Number of protein chains: 2
Amino acid sequence: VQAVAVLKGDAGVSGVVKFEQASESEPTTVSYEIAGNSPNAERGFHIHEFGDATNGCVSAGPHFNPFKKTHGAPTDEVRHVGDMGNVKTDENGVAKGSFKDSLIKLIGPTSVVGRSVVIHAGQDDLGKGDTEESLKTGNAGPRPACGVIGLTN
Amino acid sequence: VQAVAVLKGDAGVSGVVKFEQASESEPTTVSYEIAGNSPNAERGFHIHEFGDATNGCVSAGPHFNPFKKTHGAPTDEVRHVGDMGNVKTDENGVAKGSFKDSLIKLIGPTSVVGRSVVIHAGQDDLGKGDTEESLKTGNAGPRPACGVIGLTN
Ligand SMILES: [Cu+2]
Ligand SMILES: [Cu+2]
Ligand SMILES: [Zn+2]
Ligand SMILES: [Zn+2]
């Protein structure tokens, strides 16, 4: 199964995020190409609960957290399903790469199809900051771009 | 369960389409508010197979037709699942209304979540025209606006 999200916003940030999972027990491969970010930085990358674009990126809601855990790093045992950490931007402000993830799924009760992908304006503290907010959002900041995850061929 | 699609394009057409279904056997209520259309006309309204927005409204693919039937009217026995017919625009070019549909579903194997909603620039001939194209698209024409159907609260 394949899915894709086109990140759009009004801050000059945009990109494409592709998802791919063969079966439900298999990990999902996430590939992304995002431009318009600050050069040479880390930017929070997450899947938010709602694929609602009526109110910009705001209506996407909180991080997809069906298991009611606190915010963390993709590699943490305790993290939100939608926690993809930080993406690295080069000197031209382009973030590009891919990775596999076992919590994010395109099949089953926790499918992210129809939900949102959000790129933040700030760095994700991975739930290590000493603030209550660290545990919810990772203090990643504003959401310059987002896209609803849709099915593709 | 509730879902929504925000129709965007570069032709001045835009709107919001909301979906609502309590259980899978129940009909889905579709509500829509679209502006920027030709005044006092009929415009093809359909759910296309892919929620792929990488290539404008083109990448949304054909009408959602899991049962491999020909194009028809919402009331026809033989129609594509995604066949919502024509929406009527007033003197200000606004199409607004709602209806229930038993083929369109937000739950189950034929869920339209993650797929696309497309408003056309032309009138849907409801598969009555005498052209082969009538049976595929209804000769509805160009796709000025579309949106990926996402989950909401
Ligand atoms: Cu986020
Ligand atoms: Cu159509
Ligand atoms: Zn999180
Ligand atoms: Zn059709």
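So for chain A, numbering is Swiss-Prot's, and the shown residues are 2-154, in order.
Looking at the header, which is where the method is noted, we find X-ray crystallography, 1.8 Å.
Using the three backbone atoms N, Cα and C, a Cβ is placed for every residue, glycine included.
What Swiss-Prot annotates here:
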- A:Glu43: Zn(2+) 2 binding site (BINDING)
- A:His47, A:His49, A:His64, A:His121: Cu cation binding site (BINDING)
- A:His64, A:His72, A:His81, A:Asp84: Zn(2+) 1 binding site (BINDING)
- A:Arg144: substrate binding site (BINDING)
- A:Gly123 to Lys: Does not enable copper chaperone-independent activation (MUTAGEN)
- A:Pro143 to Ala or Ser: Enables copper chaperone-independent activation; when associated with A-145 or with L-145 (MUTAGEN)
- A:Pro145 to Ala or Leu: Enables copper chaperone-independent activation; when associated with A-143 or with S-143 (MUTAGEN)
Please list, in sequence order, those recorded positions from A:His72, A:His81, A:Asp84, A:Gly123, A:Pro143, A:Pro145 with the Cβ less than 6 Å from ligand 3.
A:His72, A:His81, A:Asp84
Determine, from DSSP, whether A:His121 (Cu cation binding site) sits in helix, strand or coil.
coil
Quick check: in three-state DSSP terms, what is A:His47 (Cu cation binding site)?
strand
Quick one: pull the CA-CA distance for A:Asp84 (Zn(2+) 1 binding site) versus A:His47 (Cu cation binding site), whole Å only.
5
Recorded positions near A:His64 (Cu cation binding site), in sequence order, restricted to A:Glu43, A:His72, A:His81, A:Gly123, A:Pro143, A:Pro145 and a 10 Å Cα cut-off:
A:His72, A:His81
If you skip the near sequence neighbours and keep only those at least six away, which residues in the chain come within under 8 angstroms of A:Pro143 (mutagenesis position), Cβ to Cβ?
A:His121, A:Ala122, A:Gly123
List the same-chain residues at least 6 positions away in sequence whose Cβ sits under 8 Å from the Cβ of A:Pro145 (mutagenesis position), in sequence order, or say none.
A:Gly10, A:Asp11, A:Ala12, A:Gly13, A:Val14, A:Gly37, A:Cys58, A:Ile120, A:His121, A:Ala122
Among A:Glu43, A:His47, A:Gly123, please name the recorded positions whose Cβ is nearer than 6 Å to ligand 1.
A:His47
